[PDB]
Amino acid sequence: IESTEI
Amino acid sequence: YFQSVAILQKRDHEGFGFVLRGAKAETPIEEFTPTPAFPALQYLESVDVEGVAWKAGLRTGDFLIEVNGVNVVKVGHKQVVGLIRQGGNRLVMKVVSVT
């Protein structure tokens, strides 16, 4: 599971 | 969950104001079976209270169904990020939300 600021 | 659509418009150097979270394409996304409780692979980990997405009504927990007309229910994390990035300063999103 990855997370990215958009 | 209930569907809603948000159209986000930002300036060049700001973000849309949310953090996206979900499985990378290296997991077996071909086996992902949406359910009412987990209807899509990617969801909102946080939404900046000062930002564009907050003003459009998006909140933590919302699941991302479509990005600029492309269904992303069964799409891996980096690929969805790329679809968002390619839209530049405008993002038409469809999500499903608890409210």
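Just so it is clear, chain A uses Swiss-Prot numbers, and the residues here are 698-703, in order.
Method reported for this entry: X-ray crystallography, 1.4 Å.
For all residues, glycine too, the Cβ spot is worked out from N, Cα and C.
Database features (Swiss-Prot):
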MUTAGEN   A:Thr701 to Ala or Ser  Abolishes interaction with SHANK3
MUTAGEN   A:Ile703 to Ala, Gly or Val  Abolishes interaction with SHANK3
For A:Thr701 (mutagenesis position), the three-state class that DSSP assigns: strand
Around the Cβ of A:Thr701 (mutagenesis position), the count of other Cβ atoms that are within 10 Å: 17
